[PDB]
Amino acid sequence: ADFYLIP
Amino acid sequence: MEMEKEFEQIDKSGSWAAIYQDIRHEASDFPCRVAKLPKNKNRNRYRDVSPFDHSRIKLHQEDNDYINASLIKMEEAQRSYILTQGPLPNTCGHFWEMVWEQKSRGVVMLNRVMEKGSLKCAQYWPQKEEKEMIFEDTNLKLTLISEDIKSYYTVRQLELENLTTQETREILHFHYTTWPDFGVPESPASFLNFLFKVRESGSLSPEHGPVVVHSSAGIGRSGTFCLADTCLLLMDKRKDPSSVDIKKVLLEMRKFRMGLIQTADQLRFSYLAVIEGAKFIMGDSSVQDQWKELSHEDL
Ligand SMILES: [Mg+2]
């Protein structure tokens, strides 16, 4: 949730 | 070059992921030192999406001037946009302060407050006429004047008032309600119908401040919207439409805010929208009505 970018 | 021919070559070969990663690899990298200061930790929705220092919007606040928002200034296209994240519970006052200070006339929201059971953005505008909102920290009042609900988007008329001076301004809110996160619009028609509604409202006029565009992070769906709009402007502006290099335009926009356009399909969709939109730009004015009917906004 704290990160938006998808690996 | 030749945009349409390029699209077909990339699409036929299924090379969208390739060109997209090249764009990601070639994208500018500039410092975001202010966004990363501990004191601004709670002003950022995502730890991995931050505005570059050079293009960040500064609040005319003596306390802390930080907001996660970037000024995308397109020189040749002669249009500027402010791309920002969906306001957090503690930054809704900052958001409207920015709208006021930057003299924006329109706000384009591309996400939904609740997306698949998860909140992507705070309810930063009033849902009912009789229950206005007051942002005490920035001394602003916001009232819903009216709303025009369509099948996949809603346009709202809001009144923003600087309580300090009592001046008031009409703000137009264009909410695209059916664009999934990391997804694309239903069709180029639906997207273009929406974009032209924003354009016709006068919100993108140079006599107003930059339109404010956001999604949850202010980069994926937001980048797609701005890229298409800018490419269409360049197409109408210069001698040869085919000359518009979508990848070059996107890389230019990325000098102002990181990660604009988040998936290869969003990139592909951008090409589709620009190619279809170009029809109107070259002369076919009837196409605009076609998009509208094809969008089924009445439903
Ligand atoms: Mg009512």
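Counting starts with 1 at the first residue shown.
According to its header, the structure was obtained by X-ray crystallography, 1.9 Å.
Cβ atoms here come from the backbone N, Cα and C positions, even for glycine.
Swiss-Prot lists B:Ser50 to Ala or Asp among its mutagenesis entries, and the accompanying note reads: No phosphorylation. Looking at Swiss-Prot, the entry for mutagenesis of B:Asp181 to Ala says: Substrate-trapping mutant.
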*For B:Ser50 (mutagenesis position), what is the tally of other C-beta atoms lying within 10 angstroms of its C-beta?*
23
*Inter-residue Cα distance where the pair is B:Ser50 (mutagenesis position) and B:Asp181 (mutagenesis position), in Å*: 18
*Within 10 angstroms of the C-beta of B:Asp181 (mutagenesis position), what count of other C-beta atoms is obtained when all protein chains are considered?*
19
